[PDB]
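S.K.: Before I ask anything, here is the structure I am working with.
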Amino acid sequence: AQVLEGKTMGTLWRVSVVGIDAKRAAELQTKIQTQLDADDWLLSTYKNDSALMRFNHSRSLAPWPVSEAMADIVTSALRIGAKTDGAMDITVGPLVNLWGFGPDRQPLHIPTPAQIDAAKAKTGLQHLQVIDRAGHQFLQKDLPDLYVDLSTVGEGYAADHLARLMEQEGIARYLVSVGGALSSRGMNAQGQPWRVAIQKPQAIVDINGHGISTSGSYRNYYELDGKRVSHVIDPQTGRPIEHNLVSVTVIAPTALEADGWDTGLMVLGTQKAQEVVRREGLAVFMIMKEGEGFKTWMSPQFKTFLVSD
Amino acid sequence: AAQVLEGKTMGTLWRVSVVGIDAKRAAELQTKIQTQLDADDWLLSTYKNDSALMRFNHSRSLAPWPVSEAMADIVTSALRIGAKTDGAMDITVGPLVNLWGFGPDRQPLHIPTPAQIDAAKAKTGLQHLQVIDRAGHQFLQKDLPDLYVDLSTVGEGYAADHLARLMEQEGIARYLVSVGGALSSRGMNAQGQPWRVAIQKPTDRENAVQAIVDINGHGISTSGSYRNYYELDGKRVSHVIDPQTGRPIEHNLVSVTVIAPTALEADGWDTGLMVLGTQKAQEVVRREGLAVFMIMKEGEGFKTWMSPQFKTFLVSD
Ligand SMILES: Cc1cc2nc3c(=O)[nH]c(=O)nc-3n(C[C@H](O)[C@H](O)[C@H](O)COP(=O)(O)OP(=O)(O)OC[C@H]3O[C@@H](n4cnc5c(N)ncnc54)[C@H](O)[C@@H]3O)c2cc1C
Ligand SMILES: Cc1cc2nc3c(=O)[nH]c(=O)nc-3n(C[C@H](O)[C@H](O)[C@H](O)COP(=O)(O)OP(=O)(O)OC[C@H]3O[C@@H](n4cnc5c(N)ncnc54)[C@H](O)[C@@H]3O)c2cc1C
């Protein structure tokens, strides 16, 4: 099994494949990096000349020409936005910028309630549109202020796009990983399905043909005996989320959707997250704070992906 | 150990083969497969007036027309294939399909006049249709009231992909699904080997030979029939229309088989390539660069061509 590692999107990517030799794996390293750089140059909020950031810097309310991938990513992210009751909101940009959770200048003082209200007045899923045509795709906003942030959906795409690259290179047996987003196919070098482990206050899943993603870290919470001020923002309040929910793991058809649902479920909190998961029948595992210890919950749909042996 | 299921949908046949479940659950899967295919039929059919597509076609509103997520993505995929085939496969070719009587419509009393053809193809065009995607809502939009969208060459492909999604949904990772000419597969046989899709090659004397491919994780679709050509000693006036001439295609290209990431794309591409013809198709296939197998007529016999990308899918055992 040839393993490859590198850096993309301010984080790490990992690819493992079975079927090719060391020389062919070194050539795959270059092809992977090239594609991930292109995905970075398409979606990054940290690069002013990226395709998204060019759209964000534009004040135009007219249709804004984009690639097929960009249109499909935003479309996918808008749909998750509606299914999470607006919890996962890609227009949360101005709020992200206000608290200084992106590339921009750190706030001199803690944002006032007025500053918070003014910033979320620039947010809204209603304000963004995708227009698909024969040989042309467009993003459209009805508010010049609108600032789109695809951070919670980018790694997921990168992982899924990396899986397709694996396919067109003729490789059927693989594990692809970008950040916390992961996707898998076929058997590893030892004839077993790829081993994705999830930390329990350890469970092993088989997610071949699916995507997995985790938001939050129990491992960090246990070590640091506490939690960062969250970089995940609740669109309803305009403030960082304040929940006892520590970590959320989602198994979905694509890694992009797994990545998107992660944040949405974190925004909703334990009770509302479980309710939407039951209603829409999703594969979700979550860790929450319980006094001085922890409690775990996994949906019936999540249980089906566990490996017994 | 393989459970095999068959039935009818969309005026053609569907086949599903599944490893990993018993007979009692395969029977239950039959019901779930049929229900979903009936729904897909009720979404995409041109032969059913109360279908979602036909409701859009009978509407002359130029404002955004509310459709399902699937409908929006199907059309999005179809328009893109339209552009990448240089307009060859055109989902707005409806009016012309209806004029020649290739759809559900009443058979023409006389052969279409050059003027009738011009008037019909003035109601066609890829630039006349767009898709609008929003949070919680999707829309189709036309700028021409007479526009008629026909998704015949993309429906079976979608149905095959949607069926493959249901297999994953039911926890089945070892399957072969097909609707009409479109097909998709995953995993191993009951004998523990990749699903074997057979593609007919021309016969030399007495030895009938065919190529075997592994298309696991991909979609495959064949347009045209070599066996029918060989037996009948010729082909019928084609139901595939060239949107440029407004006429049935008269090419020596007998059959086209495409392997693509999805069955919908394979379904959409083989019509586009059939419209383009041998030379033009081969040029696109090399530049694109697609996984294609084609059979063309060569006088009394036939010859075959397959792209380098197609050859990678061949099983060498
Ligand atoms: C294309 C791309 C390029 C990147 N480039 C860089 C880089 O150059 N340098 C760098 O340091 N990091 C970069 N990142 C960030 C990268 O994802 C890192 O892995 C990240 O810093 C670590 O993850 P996280 O803990 O911030 O969680 P994340 O997965 O990044 O989630 C937190 C982020 O989600 C967004 N968010 C907050 N609330 C919501 C909401 N309610 N709905 C939707 N989204 C919300 C915010 O932007 C927040 O920063 C990039 C990300 C992408 C997708
Ligand atoms: C959703 C759905 C429902 C159907 N319901 C019925 C039914 O109820 N009864 C029935 O008899 N048949 C029905 N059909 C068709 C059926 O599936 C058969 O497979 C088909 O009639 C036989 O295949 P064919 O030879 O026409 O090839 P096809 O794959 O059907 O391709 C030919 C068809 O494509 C269309 N076409 C022609 N030129 C172009 C062009 N250049 N660009 C794009 N498209 C073009 C035409 O409509 C033509 O009929 C349905 C098809 C679909 C997708």
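Numbering of chain A is taken from Swiss-Prot, so the residues present carry the numbers 33-233, 241-348, in order.
Cβ from N, Cα, C; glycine included.
Quick paste from Swiss-Prot:
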BINDING   A:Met41, A:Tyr78, A:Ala119, A:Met120, A:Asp121, A:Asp181, A:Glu187, A:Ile272  FAD binding site
MUTAGEN   A:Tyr78 to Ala  Unable to grow in minimal glucose medium; requires thiamine for growth. Is defective in FAD binding
BINDING   A:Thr184, A:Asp298, A:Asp301, A:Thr302  Mg(2+) binding site
S.K.: Just to be sure I understand: of A:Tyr78, A:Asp298, A:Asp301, A:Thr302, which recorded positions have a C-alpha no more than 10 angstroms from the C-alpha of A:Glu187 (FAD binding site)?
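M.R.: Of everything listed, what lies within 10 Å of A:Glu187 (FAD binding site) (Cα to Cα) is A:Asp298.
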S.K.: Of the binding-site residues listed here (A:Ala119, A:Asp181, A:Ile272), which is spatially closest to A:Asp301 (Mg(2+) binding site) when Cα positions are compared?
M.R.: A:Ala119
S.K.: Out of A:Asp121, A:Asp181, give me whichever of these binding-site residues has the highest number of other Cβ atoms within 10 Å.
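M.R.: Per the Cβ count within 10 Å, the most buried is A:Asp121.
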S.K.: Just how many other Cβ atoms lie inside 10 Å of the Cβ on A:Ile272 (FAD binding site)?
M.R.: 25
S.K.: What are the non-local neighbours of A:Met41 (FAD binding site), defined as same-chain residues 6+ apart in sequence with CB under 8 A from its CB?
M.R.: A:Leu68, A:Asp71, A:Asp72, A:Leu75, A:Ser76, A:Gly186, A:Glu187, A:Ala190, A:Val210, A:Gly211
S.K.: Expressed to the nearest Å, what is the distance separating A:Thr184 (Mg(2+) binding site) and A:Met120 (FAD binding site) at their Cα atoms?
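M.R.: One finds 8 Å between the Cα atoms of these residues.
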S.K.: How long, in Å, is the gap between the C-alpha atoms of A:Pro233 and A:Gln241 where 7 residues are left unmodelled?
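M.R.: Distance across the unmodelled stretch, Cα to Cα, is 8 Å.
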S.K.: In sequence order, what residues of the same chain, 6+ apart, have a Cβ less than 8 Å from the Cβ of A:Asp298 (Mg(2+) binding site)?
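M.R.: Correct list: A:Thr184, A:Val185, A:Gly186, A:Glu187, A:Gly188, A:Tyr189, A:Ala191, A:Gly212, A:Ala213, A:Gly250, A:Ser252.
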S.K.: Could you state the whole-number distance in Å separating the C-alpha atoms of A:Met120 (FAD binding site) and A:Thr302 (Mg(2+) binding site)?
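M.R.: Cα of A:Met120 (FAD binding site) to Cα of A:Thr302 (Mg(2+) binding site) measures 6 Å after rounding.
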S.K.: Can you tell which of A:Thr184, A:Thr302 has the most other C-beta atoms within 10 Å, given these are the binding-site residues?
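M.R.: Per the Cβ count within 10 Å, the most buried is A:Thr302.
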S.K.: Using a Cβ-Cβ cut-off under 8 angstroms and a sequence gap of six or more, which residues of the chain neighbour A:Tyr78 (mutagenesis position)?
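M.R.: The answer is A:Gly42, A:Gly134, A:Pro135.
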S.K.: By a simple count of other Cβ atoms within 10 Å, which of A:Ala119, A:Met120, the binding-site residues in the record, is least packed?
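M.R.: With the binding-site residues A:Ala119, A:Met120, fewest surrounding Cβ atoms within 10 Å: A:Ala119.
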S.K.: In whole Å, how far is A:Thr302 (Mg(2+) binding site) from A:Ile272 (FAD binding site) when you measure between their Cα atoms?
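M.R.: Cα-Cα, rounded: 9 Å.
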